[PDB]
Amino acid sequence: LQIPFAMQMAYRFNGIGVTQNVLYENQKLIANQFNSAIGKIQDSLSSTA
Amino acid sequence: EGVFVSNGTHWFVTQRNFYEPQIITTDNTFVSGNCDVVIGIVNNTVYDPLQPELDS
Ligand SMILES: *[C@@H]1O[C@H](CO)[C@@H](O[C@@H]2O[C@H](CO)[C@@H](O)[C@H](O)[C@H]2NC(C)=O)[C@H](O)[C@H]1NC(C)=O
Ligand SMILES: *[C@@H]1O[C@H](CO)[C@@H](O[C@@H]2O[C@H](CO)[C@@H](O)[C@H](O)[C@H]2NC(C)=O)[C@H](O)[C@H]1NC(C)=O
Ligand SMILES: *[C@@H]1O[C@H](CO)[C@@H](O)[C@H](O)[C@H]1NC(C)=O
């Protein structure tokens, strides 16, 4: 079933017992934290075997 | 609990796993803050069941 990603993450936040509004009220910060964390995986994997 | 949907003209709240449209009210919803932060928010009436009760 198609679902918008900012709605999927509110279901996933609600799944860990954090109220849905905590995603939307922080969505830009949360997106930046995720994008930056994925970037650090590339640096880690490229830097060390 | 559940999710907002529209049939193109009307807005309903409904369960995640089985389509059953419900009229949106202050009892099936909760509030946090002003509109301006929330990406993709839209406008509708949210009904209040108390108003006919006080109107009596
Ligand atoms: C979206 O859902 C609403 C409510 O089920 C539909 O509005 C009703 O439509 C029927 C048939 O035209 C009318 O008899 C009712 O009086 C309408 N109710 C209201 C509250 O207006 C609406 O038609 C649906 N939209 C579409 C595009 O199907
Ligand atoms: C939801 O309704 C509000 C008013 O209740 C709309 O706010 C107005 O929007 C126009 C266009 O941006 C502004 O010129 C007005 O000054 C706004 N009024 C107020 C009181 O803020 C709002 O735009 C509507 N939302 C949508 C998505 O249409
Ligand atoms: C969805 O994409 C359109 C452009 O295709 C954009 O105008 C709109 O603001 C976006 N809405 C959300 C909820 O991301």
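Quick note: numbers on chain B are straight from Swiss-Prot, i.e. 1092-1147, in order.
When the header is checked for method, it gives electron microscopy, 3.5 Å.
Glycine residues also receive a Cβ, built from the backbone N, Cα and C atoms like all the rest.
While the structure shown retains the original residue, Swiss-Prot records the natural variant B:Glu1092 to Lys with this note: In strain: Theta/P.3. According to DSSP, B:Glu1092 (variant position) sits in a coil region rather than a helix or strand.
Record note (Swiss-Prot), natural variant B:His1101 to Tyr: In strain: Theta/P.3. The unchanged residue is displayed. Just so you know, the Cβ of B:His1101 (variant position) picks up 11 other Cβ atoms within 10 Å once every protein chain is counted.
On its own chain, B:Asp1118 (variant position) has B:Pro1140 as residues at least 6 apart in sequence with a Cβ closer than 8 Å to its own Cβ. DSSP classifies B:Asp1118 (variant position) as coil under the three-state reduction. Listed in Swiss-Prot as a natural variant, B:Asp1118 to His is described as follows: In strain: Alpha/B.1.1.7.
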- Among B:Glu1092, B:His1101, B:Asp1118, the variant positions in the record, which have a C-beta under 6 A from ligand 1? B:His1101
